[PDB]
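Input: a single structure, listed below in structure tokens.
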Amino acid sequence: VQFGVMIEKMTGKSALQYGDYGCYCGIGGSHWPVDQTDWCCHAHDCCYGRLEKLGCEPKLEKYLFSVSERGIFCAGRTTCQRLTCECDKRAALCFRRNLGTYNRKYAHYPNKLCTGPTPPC
Ligand SMILES: [Ca+2]
Ligand SMILES: [Cl-]
Ligand SMILES: [Cl-]
Ligand SMILES: [Cl-]
Ligand SMILES: [Cl-]
Ligand SMILES: [Cl-]
Ligand SMILES: [Cl-]
Ligand code: NA
């Protein structure tokens, strides 16, 4: 699927290595993010919330994209598809930017370990 494919292209990792990382990557989220990669996911959730408030269904939207030397190019028939691509693009770029502190120990992080307050969007 789309976001997964973008994650793989931009990070060199498998999609599943971001699908359940930390306290925010993967469905829902609560408490304080564990690291910068997790912050990308906190922000991505916020981005999807903004799209939902605009009338989009970002968990369901399918979009088009290409990756060249110039970056990620988003596309789609509808504005909601293009918005979803923009949210994903920002998160995939955030993942790449933070590859230096990605830690395998936060993949499949048990949710009971998430503590502290929940940052606002
Ligand atoms: Ca999440
Ligand atoms: Cl951090
Ligand atoms: Cl965002
Ligand atoms: Cl491509
Ligand atoms: Cl880009
Ligand atoms: Cl590691
Ligand atoms: Cl790794
Ligand atoms: Na429109």
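Numbering, chain A: per Swiss-Prot, residues 22-142 in sequence.
When the header is checked for method, it gives X-ray crystallography, 2.0 Å.
Every residue gets a Cβ built from N, Cα and C, even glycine.
Swiss-Prot has this to say about the protein:
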| type | residues | note |
| --- | --- | --- |
| MUTAGEN | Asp41 to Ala or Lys | Significantly decreases the catalytic efficiency |
| BINDING | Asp41, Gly43, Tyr130, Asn132 | Ca(2+) 2 binding site |
| BINDING | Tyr45, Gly47, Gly49, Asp66 | Ca(2+) 1 binding site |
| MUTAGEN | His65 to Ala | Loss of catalytic activity |
| ACT_SITE | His65 | active site |
| MUTAGEN | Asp66 to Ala | Loss of catalytic activity |
| ACT_SITE | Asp109 | active site |
| MUTAGEN | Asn132 to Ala or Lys | Significantly decreases the catalytic efficiency |
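Feature map: Swiss-Prot annotations on the structure.
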residue : record                : CB count, 10 Å
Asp41   : mutagenesis position  : 14
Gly43   : Ca(2+) 2 binding site : 28
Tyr45   : Ca(2+) 1 binding site : 27
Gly47   : Ca(2+) 1 binding site : 17
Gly49   : Ca(2+) 1 binding site : 8
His65   : mutagenesis position  : 22
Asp66   : mutagenesis position  : 19
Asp109  : active site           : 26
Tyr130  : Ca(2+) 2 binding site : 19
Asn132  : mutagenesis position  : 13
Considering Cα atoms only, can you say which of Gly43, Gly49, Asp109 is the nearest neighbour of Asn132 (mutagenesis position) among these recorded positions?
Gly43
C-alpha spacing of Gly49 (Ca(2+) 1 binding site) relative to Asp41 (mutagenesis position), in angstrom:
10
Between C-alpha atoms, which of these recorded positions comes nearest to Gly43 (Ca(2+) 2 binding site): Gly49, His65, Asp66, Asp109?
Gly49
Rounded to an integer, what is the Cα-Cα distance in Å between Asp109 (active site) and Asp66 (mutagenesis position)?
10
Other than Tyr45, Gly47, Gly49, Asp66, which residues of the chain come within 8 Å of the Ca(2+) 1 site, judged by Cβ distance to the Cβ centroid of those residues?
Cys44, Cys46, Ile48, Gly50, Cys62, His63, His65
8 Å Cβ shell about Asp41, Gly43, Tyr130, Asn132 centroid, Ca(2+) 2 site members excluded:
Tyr42, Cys44, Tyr45, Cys46, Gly47, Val55, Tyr127, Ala128, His129, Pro131, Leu134, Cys135
Quick check for the class: what is the C-alpha distance, in angstrom and rounded, between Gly47 (Ca(2+) 1 binding site) and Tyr130 (Ca(2+) 2 binding site)?
11
Cα-to-Cα gap, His65 (mutagenesis position) vs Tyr130 (Ca(2+) 2 binding site), nearest whole Å:
18
Just the number: how many Å between the Cα atoms of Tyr130 (Ca(2+) 2 binding site) and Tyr45 (Ca(2+) 1 binding site)?
10
